[PDB]
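Q: This structure is in structure tokens; I'll ask about it shortly.
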Amino acid sequence: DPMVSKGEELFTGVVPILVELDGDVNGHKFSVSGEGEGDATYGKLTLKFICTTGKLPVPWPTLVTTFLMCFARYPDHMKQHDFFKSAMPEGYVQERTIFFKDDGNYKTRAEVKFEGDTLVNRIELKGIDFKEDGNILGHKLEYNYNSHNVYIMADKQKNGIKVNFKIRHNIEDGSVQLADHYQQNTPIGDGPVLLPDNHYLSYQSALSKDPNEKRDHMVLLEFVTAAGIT
């Protein structure tokens with residue numbers, strides 16, 4: 001299939017990644033840079049993020065979903081369902097609203113596209129209505145991450161997809177903070193894209209620290225596999 005061939009051929013080996021995020025949460029401004037690599041053959045991403053403005057004023061876990069679904073491993077039987085790769089190299093726009101239960105929300109806009117050989121994820125984030133003392137601005141979330149299916153459906157009238165899912169972040173008191181995600185992706189280019197049947201991506205995420213790193217940061221290891229169309 002000369003289509004399955006094209007965007008797909010961009011992902012066959014290890015692809016370097018750049019992530020840039022500009023954040024304003026309740027007027028707490030901040031900027032994050034990340035670097036790493038993805039290997040979609042294995043559903044594999046390795047990234048390290050650095051707050052380049054000082055202290056990150058939110059918990060690192062709350063940013064994980066925001067900081068690359070083009071690197072999902074789609075099984076061979078499912079390659080016709082891979083919207084994300086099909087949009088490349090021109091890329092796609094990923095928008096979210098993330099509602100933190102009993103606390104504020106994030107609204108995000110990203111552009112995910114190639115810049116030469118580098119896959120780049122440029123992000124703007126605004127958070128509003130947070131409790132200065134809640135789980136988020138109060139830093140009460142644990143530095144870990146649960147696995148989670150992500151459900152994708154076509155959005156044919158926007159020539160894109162909608163994604164919907166809940167993340168539960170462990171709180172330090174043993175309870176959970178729900179973060180309910182509403183997401184929309186739309187290609188940047190005028191060309192055809194693959195519009196998928198309903199399926200999901202299974203995410204596993206592992207958060208760690210670089211022992212030699214003194215800035216505020218996060219090392220993120222994600223494995224991501226498409227399923228649900230047997």
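Residue numbers in this text run from 1 along the chain shown.
Quick check of the header: X-ray crystallography, 1.5 Å.
Cβ from N, Cα, C; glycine included.
As annotated in Swiss-Prot:
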| type | residues | note |
| --- | --- | --- |
| MUTAGEN | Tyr145 to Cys | In mut1.9; shifts fluorescence lifetime from 3.03 to 2.74 ns |
| MUTAGEN | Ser147 to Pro | Increases fluorescence at warmer temperatures such as 37 degrees Celsius |
| MUTAGEN | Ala206 to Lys | Abolishes the tendency to dimerize and leads to monomeric fluorescent proteins |
| MUTAGEN | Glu222 to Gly | Suppresses the 399 nm excitation peak, leaving only the longer wavelength peak at 475 nm |
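Situate these features within the shown structure.
A: In sequence order, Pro61, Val64, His169, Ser205, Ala206, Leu207 make up the list of same-chain residues 6 or more apart from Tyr145 (mutagenesis position) whose Cβ falls under 8 Å from its Cβ.
Within 10 Å of the C-beta of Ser147 (mutagenesis position) there are 10 other C-beta atoms, taking all protein chains into account.
Neighbour density for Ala206 (mutagenesis position): within 10 A of its CB lie 12 other CB atoms from the protein chains shown.
Within the same chain, the residues at least 6 positions away from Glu222 (mutagenesis position) whose Cβ sits under 8 Å from its Cβ are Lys44, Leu45, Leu47, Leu68, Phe71, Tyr203, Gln204, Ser205, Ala206, listed in sequence order.
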